[PDB]
Amino acid sequence: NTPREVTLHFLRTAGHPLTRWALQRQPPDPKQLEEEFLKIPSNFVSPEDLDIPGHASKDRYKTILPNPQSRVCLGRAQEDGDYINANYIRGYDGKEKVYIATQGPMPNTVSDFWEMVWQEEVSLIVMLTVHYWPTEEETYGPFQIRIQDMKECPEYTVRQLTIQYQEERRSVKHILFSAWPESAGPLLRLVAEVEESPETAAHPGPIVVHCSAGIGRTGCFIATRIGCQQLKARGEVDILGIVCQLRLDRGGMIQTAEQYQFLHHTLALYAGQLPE
């Protein structure tokens, strides 16, 4: 069949389930992990595959585009069009819309970003390190953002934000991770922080994860989170399966073989930290 059908079939059927024991004590070697990684099709959508007039000015990178089937479509709160460079990401056991993977907002897409936050009832943003939040109080399109409180920790800064439209006020938690690797300690504390975050919206909405392109460390964070959940619930993890599912939702998730290998290391560390 067509190269598109080959790609989808691979992403749908590939898998390498590993027991907790094999991950910790007898893992695939780095050579095997690299080759396994390089077999995974990227599932990048070409510009010709999107019929969305005027999207280009809203893309940070021309070749990193949101897959049509899972893209986040904006309503009508602002500016015309429904386009943001963002995809819905399935979570643990294929549960819909657990995450939104998005690019770092540009000055012309900051209103779009907050429109997505408001529309999707997002209560948590994870940034992995244009500032799209105020030092005190800014207005972005129809939205007023205000810092309620801010605590600096050694590994991340947590901002509690208020988003206002217009007599309605919502709380959004913002975590800026300033310890991206080297070491997986901080990353797992970030995941614990994410897990410990109370829900604050009317209905549970997706967690927004971004840095710059929304595919590299964004993919690593989400793969890690899902991997931990698999290990906690099942005592095993299918990392190849996780990465394949991520690429179905957003092209190019997890950029390098080193990131792939580091995913194995991070989950091995999580496994060793599980309750006795």
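Just so it is clear, chain A uses Swiss-Prot numbers, and the residues here are 65-142, 145-195, 205-256, 262-356, in order.
Looking at the header, which is where the method is noted, we find X-ray crystallography, 2.2 Å.
Using N, Cα and C of the backbone, Cβ positions are placed for all residues, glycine too.
In Swiss-Prot this protein carries:
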type	residues	note
ACT_SITE	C291	active site, phosphocysteine intermediate
MUTAGEN	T66 to A	Prevents dissociation of bound MAP kinase and enhances their dephosphorylation; when associated with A-93
MUTAGEN	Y125 to A	Strongly reduced catalytic activity
MUTAGEN	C291 to S	Loss of catalytic activity
MUTAGEN	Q335 to A	Reduced catalytic activity
Query raised in the report: Are there residues of the same chain, six or more positions away from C291 (mutagenesis position), whose CB falls under 8 angstroms from its CB, and which are they?
Result: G170, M193, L194, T195, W255, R297, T298
Query raised in the report: How big is the gap, in Å, between the Cα of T66 (mutagenesis position) and that of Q335 (mutagenesis position), rounded to a whole number?
Result: 24
Query raised in the report: What does the Cα distance in Å come to between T195 and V205, when 9 residues between them are unmodelled?
Result: 13
Query - Entry from the mutagenesis positions list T66, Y125, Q335 having the most other CB atoms no farther than 10 A - result: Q335
Query raised in the report: Can you tell me how far the Cα of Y125 (mutagenesis position) sits from the Cα of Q335 (mutagenesis position), in Å?
Result: 15
Query raised in the report: With 2 residues left out of the model, how far is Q142 from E145 at the Cα, in Å?
Result: 5
Requested in this report: Across the 5 residues missing from the deposited entry, can you see how many angstrom lie between the CA of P256 and the CA of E262, as a whole number?
Outcome: 5
